[PDB]
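Have a look at the structure below before the remarks.
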Amino acid sequence: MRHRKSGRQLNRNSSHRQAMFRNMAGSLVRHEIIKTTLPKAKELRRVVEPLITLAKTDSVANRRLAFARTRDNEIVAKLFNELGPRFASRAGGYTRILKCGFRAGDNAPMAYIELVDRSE
Amino acid sequence: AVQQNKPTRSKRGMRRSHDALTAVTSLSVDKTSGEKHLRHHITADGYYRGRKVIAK
Amino acid sequence: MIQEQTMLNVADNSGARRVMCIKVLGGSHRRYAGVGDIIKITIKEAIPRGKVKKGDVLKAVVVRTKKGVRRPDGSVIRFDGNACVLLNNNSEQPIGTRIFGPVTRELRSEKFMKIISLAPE
Amino acid sequence: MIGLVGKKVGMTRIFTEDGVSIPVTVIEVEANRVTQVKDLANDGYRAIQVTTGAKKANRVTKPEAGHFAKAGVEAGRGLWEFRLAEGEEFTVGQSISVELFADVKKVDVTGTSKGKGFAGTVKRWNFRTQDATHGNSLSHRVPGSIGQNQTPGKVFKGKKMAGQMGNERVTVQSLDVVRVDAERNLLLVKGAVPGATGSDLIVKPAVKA
Amino acid sequence: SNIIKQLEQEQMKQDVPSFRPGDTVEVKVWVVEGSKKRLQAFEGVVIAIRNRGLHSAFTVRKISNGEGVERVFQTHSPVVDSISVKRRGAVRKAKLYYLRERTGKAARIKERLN
RNA sequence: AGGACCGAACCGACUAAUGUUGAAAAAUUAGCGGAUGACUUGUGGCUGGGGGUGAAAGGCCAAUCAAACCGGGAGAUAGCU
RNA sequence: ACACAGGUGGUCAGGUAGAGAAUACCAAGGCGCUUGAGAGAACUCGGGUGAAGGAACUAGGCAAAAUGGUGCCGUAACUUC
RNA sequence: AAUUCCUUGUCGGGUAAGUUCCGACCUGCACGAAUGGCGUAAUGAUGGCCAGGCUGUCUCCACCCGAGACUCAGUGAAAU
RNA sequence: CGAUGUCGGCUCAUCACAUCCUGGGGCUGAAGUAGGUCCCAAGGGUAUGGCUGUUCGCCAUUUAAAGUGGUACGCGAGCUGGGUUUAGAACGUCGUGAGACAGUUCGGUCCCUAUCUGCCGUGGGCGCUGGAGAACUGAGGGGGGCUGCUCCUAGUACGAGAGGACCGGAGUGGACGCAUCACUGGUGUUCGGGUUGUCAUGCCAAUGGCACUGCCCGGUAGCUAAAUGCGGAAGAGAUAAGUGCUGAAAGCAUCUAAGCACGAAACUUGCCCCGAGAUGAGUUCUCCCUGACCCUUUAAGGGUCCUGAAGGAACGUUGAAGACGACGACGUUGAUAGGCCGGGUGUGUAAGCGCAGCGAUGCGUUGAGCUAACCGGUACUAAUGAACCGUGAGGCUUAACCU
């Protein structure tokens with residue numbers, strides 16, 4: 001059963017997931033938008049916003065302790081400094097999602113995960 | 001197990017009753033995109049309700 | 001605990017070391033349990049000085065259940081022993097003359113009086 | 001008396017001065033006013049049927065709107081029959097409460113069980129687990145045998161194995177009246193009731209124990 | 001929920017200290033022996049965690065007779081009545097269950113201070 | 001020093017599990033044994049079917065072994081199906 | 001028979017830890033094993049953990065568990081010493 | 001007794017309770033001296049048995065993490 | 001015999017009654033007491049170990065009682081492989097020998113993804129006659145049916161005492177079921193911390209990675225037992241064996257022939273669940289449609305135009321629902337998920353900075369920081385917005401009412 005459990009396995013074990021999420025986190029910062037499988041985006045949503053919350057507040061500590069949550073200088077450099085004023089314009093909700101249907105390798109519904117404050 | 005006996009043609013088409021793809025009536029129109037597009041997804045020019053998501 | 005086996009402690013001067021249960025009485029195939037019930041015993045080790053013999057079949061009362069017993073609100077007194085007081089087997093009387101060990105209030109209730117006069121806590 | 005439909009909305013245990021804290025389940029009643037009626041002028045029945053309200057007046061249909069308005073307005077996500085032959089009640093809403101069970105001291109409580117679904121031998125039918133690694137070759141949670149040989153040639157109707165758990169109405173009887181709070185609309189019952197939180201549940205008077 | 005919160009405040013009616021394990025305590029509990037409102041002392045070793053709101057836990061090591069008990073305290077039961085804090089200490093773990101195994105001598109722990 | 005000990009390599013196959021229309025016409029995994037020798041292996045060489053070889057089981061001698069395989073006697077013969 | 005979880009000899013033999021061609025993590029260097037994507041059931045497999053009891057299991061403590069290193073102490077029956 | 005049919009022989013030890021086991025007894029169906037007899041330290045992936053530690057083996061099963069199963073999309077069998 | 005796998009176990013049962021217990025009686029050498037024996041009774045229940053390959057048996061200790069027998073001496077396309085019986089090997093024995101052994105011993109591949117029947121669940125059509133949406137009646141079917149002890153009665157009846165009930169009542173358990181995490185605990189790789197090795201993040205520090213979750217402690221929600229609650233009833237109805245009245249045949253007698261009365265855990269109910277495909281398709285309530293034409297044997301329709309509704313699904317967002325469908329909830333007039341804020345919970349004084357100590361590290365800052373699956377609130381994000389499917393006032397017969 002999974003009654004009031006949340007968190008998908010996805011592909012593999014948690015040990016794949018934490019690498020796989022850290023990649024996609026940084027890729028989000030790095031390039032703005034990501035097109036991927038619809039379940040995947042709606043799972044990565046849950047746990048990348050916590051980088052974004054830590055980063056709309058100025059802290060030196062929480063940056064280094066927020067590098068316990070990421071790795072890569074660049075993305076915690078973009079966060080805070082460049083995606084800080086992006087996300088100082090609100091609390092709550094740091095992506096819009098929207099969707100895009102099946103994939104051409106096999107039929108698998110895809111969605112989007114992308115920043116909402118630049119996406120124009 | 002390993003079956004016995006030969007199923008009849010009937011018995012095939014009887015399972016294939018339930019086999020088919022759902023007719024979604026896929027085409028649909030927005031006032032933000034009059035395209036002939038599948039609803040709740042891309043219009044093929046990025047829109048969903050307007051707003052281009054695509055850069056490719 | 002378990003109807004078969006277990007190695008129980010002596011909470012009383014007579015007998016010593018490991019003391020096997022062989023049937024948690026009340027029967028009907030009683031599964032685990034025993035908290036303050038009379039249970040058919042066979043002592044496996046006995047006190048080496050003084051004699052009541054080893055290998056005898058006796059009865060004992062479990063007064064110190066390592067899983068636990070409880071009431072009045074279901075607040076659990078969880079023992080760290082597995083001990084009992086050996087009892088006459090044709091009767092019910094303590095053979096042991098001193099008892100040391102905390103005991104259950106379910107032995108205060110009903111005819112068992114002898115046990116709970118000679119042990120504290 | 002009749003039982004009325006509240007909803008369970010948590011579970012607690014409530015202390016008394018004599019040192020017992022019995023288990024409790026806090027069913028929250030909220031008005032059950034008498035909407036539809038079924039009478040012996042219409043034969044077969046002598047129930048009464050009631051409401052609990054509902055979140056919107058847009059979440060139900062035109063048929064599911066009519067029947068209501070022909071007995072005052074109050075919403076409804078449901079109606080549940082409650083036989084009676086005396087203890088007569090009447091078609092206009094009445095908004096009766098826990099207040100019933102302040103002269104009742106037994107109750108039943110008749111909600112819906114939560115269920116898990118899938119079912120399975122051991123997990124639902126409570127068979128043994130064996131051949132863990134002592135001669136394992138599939139055998140764990142298997143039903144083992146299910147039948148004999150050719151002198152029944154078949155397996156009897158209603159034989160347990162696989163299927164379904166719960167998602168049905170259930171009751172265990174009793175689940176006594178502990179406190180009647182007719183003004184916060186709490187009903188503190190004795191022990192664990194039918195289903196998880198959010199289940200509807202009648203609370204009939206037992207005379208069945 | 002809100003509806004088991006209101007009820008739960010209705011039953012919060014103890015006013016107690018704050019207990020950080022490694023507490024020595026002396027619990028005085030209504031025995032109700034034969035309708036006696038005597039109160040029996042239970043100096044013990046707190047181990048288990050309090051709170052979970054209303055419902056709380058504490059527990060004893062007694063070492064009565066070379067071995068003890070554990071006795072869950074609620075701090076909201078009338079049976080509890082009143083509970084002395086006594087000596088308290090510093091230890092990083094919030095359980096001292098290695099005191100069931102490792103027993104006396106290593107039962108000792110550092111002091112919290114004040 | 002040792003057909004010594006503990007143990008990788010290497011060799012070998014004691015247990016169990018998984019496979020058993022396999023991943024595979026004998027393997028895989030976790031354990032296991034032996035381990036400078038009565039060792040082990042590469043290269044090459046040598047023993048031929050009523051024969052070899054065999055620390056010996058009727059085992060092995062090309063996924064075949066109480067008499068190999070192939071051709072031929074031969075469309076053996078079969079009161080048998 | 002397959003781009004087959006198998007088999008296949010010699011040569012080169014890096015760091016740290018470690019006794020080490022163990023092992024763990026890294027080099028140099030080369031790869032992710034040619035269906036993916038979901039839901040996470042039952043059940044099956046593969047593991048991990050289990051309150052209390054501790055062989056009651058079973059043909060049998062099979063498996064697993066638990067034991068394990070190094071230094072130091074201390075070491076019995078017996079004996080072909 | 002890896003030998004003994006009757007046989008769970010009989011007695012003793014161990015076990016709470018021991019058709020096995022172990023020590024004996026000798027009524028050896030139908031042991032026996034190089035188709036070696038009786039011992040035997042050491043050795044053993046040896047047989048059998050007991051005991052300690054230890055345990056999901058069991059009591060008494062539960063949850064979890066993975067690989068399938070299940071579902072989609074592509075590909076696409078089998079014995080019968 | 002063109003393969004019907006042996007025994008035993010395990011697992012899973014199910015039936016029969018020639019009944020072991022409970023139930024109800026008869027007789028009793030029926031003092032009581034437990035019984036003995038027999039009649040009726042299958043509703044329910046009906047033991048673990050020790051030895052042995054054996055089922056069995058013997059033994060040990062309970063138990064209310066550990067029934068008996070059948071089901072391919074029940075069950076291997078469910079498990080096991082110990083025995084018997086493969087090929088190895090040996091002893092004693094038999095045999096000249098090779099070899100042999102219902103004598104014995106140690107070792108020794110248990111295969112198969114289910115088409116169909118059957119079962120346990122669960123959908124998809126169509127139907128139920130205008131079409132729908134809900135709510136039920138209850139025909140039937142299934143589940144469930146156990147019982148000790150103690151206390152009261154009453155130390156009464158009985159008994160020479162010792163001993164010691166009946167009838168009935170209460171209470172507290174055992175076994176079994178059912179429900180549920182609130183409590184007690186377990187798990188909790190998805191939460192927090194410690195810690196071993198090493199590699200990395202330029203380096204230090206601090207971390208992250210990897211090592212069966214690296215190791216290890218604690219733990220949230222949920223699920224769950226070892227936890228906790230609850231359940232097997234009373235009482236009816238009609239009876240069995242039985243116990244009777246009244247009572248002829250057969251002036252009496254006679255429980256039966258006429259007629260009536262009680263009488264069991266059986267049976268019919270009462271209780272709980274499934275339950276109108278109950279095609280005998282039931283009933284109650286509500287809602288939506290009350291436009292034209294044309295071509296026909298025409299009153300039976302077929303087609304065309306305009307409407308297309310109520311409602312459904314689809315689809316999305318998801319749920320203490322879930323294999324998939326299904327069901328449940330919501331889709332901006334919104335709390336439906338996630339996020340956010342706050343709470344709570346669990347860990348246990350983060351990092352950095354300052355000070356002390358040569359250092360390791362401590363203290364202070366700071367019961368700090370972190371914190372999910374939870375709870376409360378909050379539109380921050382996505383639930384976009386058309387569409388689609390579904391139609392268009394109801395066949396005949398007859399009765400009743402209405403002009």
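For all residues, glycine too, the Cβ spot is worked out from N, Cα and C.
Here is what Swiss-Prot records for this protein:
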MUTAGEN   C:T97 to A  Reduced RsfS binding
MUTAGEN   C:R98 to A  Reduced RsfS binding
MUTAGEN   C:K114 to A  Reduced RsfS binding
MUTAGEN   C:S117 to A  No change in RsfS binding
Cα separation, C:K114 (mutagenesis position) to C:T97 (mutagenesis position) (Å, whole number): 10
Rounded inter-Cα distance in Å - C:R98 (mutagenesis position), C:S117 (mutagenesis position): 10
Residues near C:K114 (mutagenesis position) in space but at least six apart in sequence (CB under 8 A): C:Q93, C:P94
